[PDB]
Amino acid sequence: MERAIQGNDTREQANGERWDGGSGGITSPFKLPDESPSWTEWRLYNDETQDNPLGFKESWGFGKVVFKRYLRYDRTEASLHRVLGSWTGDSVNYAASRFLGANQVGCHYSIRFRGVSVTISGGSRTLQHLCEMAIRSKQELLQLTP
Amino acid sequence: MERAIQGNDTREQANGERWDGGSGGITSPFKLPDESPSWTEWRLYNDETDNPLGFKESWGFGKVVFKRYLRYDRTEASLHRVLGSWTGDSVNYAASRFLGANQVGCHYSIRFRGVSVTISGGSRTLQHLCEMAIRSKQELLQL
RNA sequence: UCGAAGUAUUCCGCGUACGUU
RNA sequence: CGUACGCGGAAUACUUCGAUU
């Protein structure tokens, strides 16, 4: 069965990908490692008070194989350029080719920032279009005028 | 209880507003009427060969959801028209009818050429959802 | 921020069924 | 395109619990 690309095994490994260093060798769509803060650093930051957070959460799904990232974002132009490099059409299509094939599945990209979530979703045979819409939506959300 | 601001009866009317369309007076966020094709017109169109008849969009304030299908043939005259299906005003005005002190989940969703975009978040960021939804709609309909 | 549970919706993919708007 | 399901996920909102006892 070629449906190890979808079996719960690769699913758990894709979820574990966020925290390990790719342990087991699972290919990821992201080009930068996770930066999610600790409970204590998160608790301490939240002093004044949901606005201007530490960063944003994004994820790429290929069927039920979901990868997640939390990246720091200081709302500066330099930081914007840094976090916009967390993934690219190339890195997504490369990673997607490891979990797609035969029957079409649903793919999605999701990003949350300042209490606003954007999800681009569709069939795996439209992935290139998802990427183009995903990168453009990521720019606007992170630069959304307050 | 007794909040019919987000009741099953109001969820049904908002769903019926697409077809009713104005029956009972339910305030909709859309300014244009539904243009959904019939089964046959949708068939004959696909029998012609990418470029669909139009697109689907919907606004949700909690469980109260409004839907529209609008024709869109990839022209500035058609883009400007369908961009007028709703505005920030028409959304906020409609939302204030289905929102109370408790924050609920609001969302805008649009599907075009096999791609679907959904902007969601708490009713406290509705102004920000509107700004994102309009930029997303224009971007999607324009590649 | 992380994990888990429930509740209310939506979205995508797949499959089934029924249609004159 | 519409309606009704069934399956598999995801997203959002709200709620509860745990996170070098």
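Following Swiss-Prot, chain B residues are numbered 1-49, 54-147, in order.
Just so you know, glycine gets a Cβ as well, placed from its N, Cα and C.
In Swiss-Prot, a published mutagenesis experiment is listed as B:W39 to G, annotated Complete loss of silencing suppression. B:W39 (mutagenesis position): 6 other CB atoms within 10 A of its CB, across all protein chains. DSSP gives B:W39 (mutagenesis position) a helix state.
Record note (Swiss-Prot), mutagenesis B:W42 to G: Complete loss of silencing suppression. The unchanged residue is displayed.
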